[PDB]
2 protein chains.
Amino acid sequence: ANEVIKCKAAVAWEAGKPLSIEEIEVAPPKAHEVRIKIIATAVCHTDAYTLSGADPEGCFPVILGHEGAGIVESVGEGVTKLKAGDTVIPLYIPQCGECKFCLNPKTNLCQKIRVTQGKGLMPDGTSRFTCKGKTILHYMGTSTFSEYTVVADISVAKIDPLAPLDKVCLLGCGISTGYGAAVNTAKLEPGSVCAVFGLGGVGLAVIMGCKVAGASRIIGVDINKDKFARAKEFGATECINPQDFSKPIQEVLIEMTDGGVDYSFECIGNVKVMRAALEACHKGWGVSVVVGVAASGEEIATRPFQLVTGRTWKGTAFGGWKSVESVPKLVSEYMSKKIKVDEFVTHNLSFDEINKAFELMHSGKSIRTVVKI
Amino acid sequence: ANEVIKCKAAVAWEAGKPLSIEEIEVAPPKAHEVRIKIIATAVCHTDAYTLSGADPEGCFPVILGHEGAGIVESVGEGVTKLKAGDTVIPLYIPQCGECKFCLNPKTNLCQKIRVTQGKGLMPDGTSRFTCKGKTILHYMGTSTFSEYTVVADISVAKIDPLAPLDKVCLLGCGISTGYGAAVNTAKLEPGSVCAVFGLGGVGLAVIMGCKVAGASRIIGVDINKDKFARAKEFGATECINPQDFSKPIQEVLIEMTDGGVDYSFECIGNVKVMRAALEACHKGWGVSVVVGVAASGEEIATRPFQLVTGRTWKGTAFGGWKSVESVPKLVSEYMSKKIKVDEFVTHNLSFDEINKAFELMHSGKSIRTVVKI
Ligand SMILES: Nc1ncnc2c1ncn2[C@@H]1O[C@H](COP(=O)(O)OP(=O)(O)OC[C@H]2O[C@@H](O)[C@H](O)[C@@H]2O)[C@@H](O)[C@H]1O
Ligand SMILES: Nc1ncnc2c1ncn2[C@@H]1O[C@H](COP(=O)(O)OP(=O)(O)OC[C@H]2O[C@@H](O)[C@H](O)[C@@H]2O)[C@@H](O)[C@H]1O
Ligand SMILES: [K+]
Ligand SMILES: [K+]
Ligand SMILES: [Zn+2]
Ligand SMILES: [Zn+2]
Ligand SMILES: [Zn+2]
Ligand SMILES: [Zn+2]
């Protein structure tokens, strides 16, 4: 039978402190739950933002991490589509396939377990993690910063058994989000002129998507010129630094493109840049997609004239991919060389030095750091 | 040859004052211009906005009016598609069919004569109107508040010769804008759940379009309950007054539709209602279209979370209709009973009583007042 597992995990006891490598207990999977052995995980801005304690609904203690890949260790009662040994990727955006959202082709925002997940609990209202006599909360329904995690059975994508887990764990968030922003949300046409604000993993993934879509011109924008080289390798036709111009960035872009871009993507989470991205779009048909997540309370603004004269403001979550059915296909596209994943890995670390992954992010010297469990 | 015409026109000598019926002179049409005998014209909120003096672009003296219908009196050199006697509708949104906007299927914002039109001048940089020795400016390239006006040849739609001009003049702006917002900008699908903010002529046209598109639910919203009766006649399934609730209107709509509407349309020009219209949209796939024109300087705002979680913000100008080719089609749809026009006329006045149309508009007692020249 499925026994409690004693393993290692990176616990965040409180905000503003480095993660603590602890020995924890992981309970067996209950009905419709899946226990996964995490093989590799990466760190994302979102993990750091929750860890900083600036996130309103961020609670502690908690096991963070939402970019991972592993193998099913055991399944709970009623689970038949998955079994021990299956190669998988945990999903923070699930796909029950039955709610009004899953049934609507225009969205991927399954709401089946959103409430419990937001509270760091499994669908039944409890947590499977414990450490030193204390209950530890789940995070984004994945909690990949542990040798073993338990997730709702609708939060699992079964992928190619041959996929390199130390690479595809990145499809758990960043790459998929940016790529999907281009092909699912924007659905840009061949020849499109694009502008991408923010050249981190998300922005690079957007560029990658724009290239797959056949974009003619792809202008990368970042205040950190060190990000330009890789952006060009991904397909950016040119890059510009807002700091190099006295005029607002939207004015610069409008001048460069004789009117503005056909599509702009904000991959930073800065409301001021979001406005610039919208205003940088061409009159009549320009479309701007918000991909970055802004701090709570902050709002975007512009003059309605911008919309009346043809521009559209959109946003995306996990690139609009219906998770369970898309992630496996994304893995296959990587396996077949249609999209890149390896090029996103700039650093590799062992589980014990996971905190170094956070240092690297604050330093601005990394795209994605893969942590080997 | 074509001589100078001495006729009457409603001149706006200065901001904040009523219009004055004056004896003016209308010069003959120059190359690529068309002189039109106006038979009927209506008054629109935009005309009042400019007359008030609040319009940063408003210049005086000027002959306002952009909702009209008439007969071609004469044409200038180089004009062959039009001739004396043709039944027409002046267009504030022209269609040269050659600029980058006209060539793009995604917009109707022809820019060929925008500069001169914004200055109240014909394409050659001069005005065809004079009164008591003074130059009188054109307005929105149409100046329909005159027995005779001169417009650019690309600002003319030739229509069905049997069309009643005292009715189709309304297709010059209001009806076309609202109808188009639904079928062109929103492109709502059959069964869609919609909300229309503002039940004036524009909102009624939106409702009309939603019904043609096969919406399952059309919720009209207006603080003036006297507008509900006609809204229901146009197809509204129910009407609500924001004043009858203590919660923000978006919360009311969300609760009424189990999540929000599929499509919302703001037909008021109120930035606060614009935000509410967006937020009243369903998570994941809701789309809000701004149709009303907000006062200069004001801006719309919301939390980017609204977009990231699936909502889309759009806007429209003259319903997205490429003017020259669309208006004749709209007249034909009216003649065949596909769309309504007569139902928008609530009042009729003589030219000398034109100022009463403005009074009726501000009193909130009318939808559209048709002025017989
Ligand atoms: N004002 C700015 N203008 C242009 N670029 C900027 C600006 N401010 C920051 N940037 C650049 O934005 C980039 C952000 O990339 P990352 O921090 O590495 O984050 P990433 O993983 O790519 O995701 C970014 C955003 O998208 C969301 O999906 C994610 O949660 C975060 O909100 C960095 O290169 C940063 O220099
Ligand atoms: N806060 C509000 N909430 C709901 N309805 C409102 C509100 N404020 C005003 N209204 C209603 O909005 C309606 C506006 O209709 P009209 O004044 O008759 O204007 P209309 O011709 O329909 O055009 C409206 C708008 O569209 C624009 O493009 C046009 O220039 C104007 O900005 C009126 O019925 C008014 O009662
Ligand atoms: K598109
Ligand atoms: K649509
Ligand atoms: Zn679902
Ligand atoms: Zn993430
Ligand atoms: Zn044109
Ligand atoms: Zn108008």
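The residues of chain B that appear here are 2-374 by Swiss-Prot count, in order.
For this deposited structure, the header notes the method as X-ray crystallography, 1.9 Å.
In case you wondered, yes, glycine gets a Cβ from its N, Cα and C as well.
Lifted from Swiss-Prot, the feature list:
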- B:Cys45, B:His67, B:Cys174: Zn(2+) 1 binding site (BINDING)
- B:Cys97, B:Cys100, B:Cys103, B:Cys111: Zn(2+) 2 binding site (BINDING)
- B:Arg115 to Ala or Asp: Loss of FDH activity and loss of activation by fatty acids (MUTAGEN)
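Taking the features listed in Swiss-Prot, we show where each one sits on the structure.
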residue: B:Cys45; record: Zn(2+) 1 binding site; DSSP class: coil
residue: B:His67; record: Zn(2+) 1 binding site; DSSP class: coil
residue: B:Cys97; record: Zn(2+) 2 binding site; DSSP class: coil
residue: B:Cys103; record: Zn(2+) 2 binding site; DSSP class: helix
residue: B:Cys111; record: Zn(2+) 2 binding site; DSSP class: coil
residue: B:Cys174; record: Zn(2+) 1 binding site; DSSP class: coil
Of all the binding-site residues here, B:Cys45, B:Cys97, B:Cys100, B:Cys111, B:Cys174, which one's CB has the most other CB atoms within 10 A?
B:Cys174
Recorded positions compared (B:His67, B:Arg115) - highest count of Cβ atoms within 10 Å:
B:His67
Expressed to the nearest Å, what is the distance separating B:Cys174 (Zn(2+) 1 binding site) and B:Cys100 (Zn(2+) 2 binding site) at their Cα atoms?
22
Have a look around B:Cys103 (Zn(2+) 2 binding site) and count the other CB atoms within 10 A of its CB, chains all included.
21
How many Å lie between the Cα of B:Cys97 (Zn(2+) 2 binding site) and the Cα of B:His67 (Zn(2+) 1 binding site)?
18
Distance check, please: Cα of B:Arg115 (mutagenesis position) against Cα of B:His67 (Zn(2+) 1 binding site), rounded to an integer number of angstrom.
15
Enumerate the residues of the same chain, B:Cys45, B:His67, B:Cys174 excluded, that satisfy the criterion Cβ within 8 A of the mean position of the Cβ atoms of the recorded Zn(2+) 1 site; list them in sequence order.
B:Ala43, B:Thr47, B:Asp48, B:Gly66, B:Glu68, B:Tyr93, B:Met141, B:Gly173, B:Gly175
Rounded to a whole angstrom, what is the C-alpha distance between B:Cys100 (Zn(2+) 2 binding site) and B:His67 (Zn(2+) 1 binding site)?
23
Using CB under 6 Å from any atom of ligand 7, narrow the recorded positions B:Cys45, B:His67, B:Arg115, B:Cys174 to the ones that qualify.
none
Given the Zn(2+) 2 site residues B:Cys97, B:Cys100, B:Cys103, B:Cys111, which other residues of that chain have a Cβ within 8 Å of the mean position of their Cβ atoms, reported in sequence order?
B:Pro95, B:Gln96, B:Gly98, B:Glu99, B:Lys101, B:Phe102, B:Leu104, B:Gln112, B:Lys113, B:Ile155
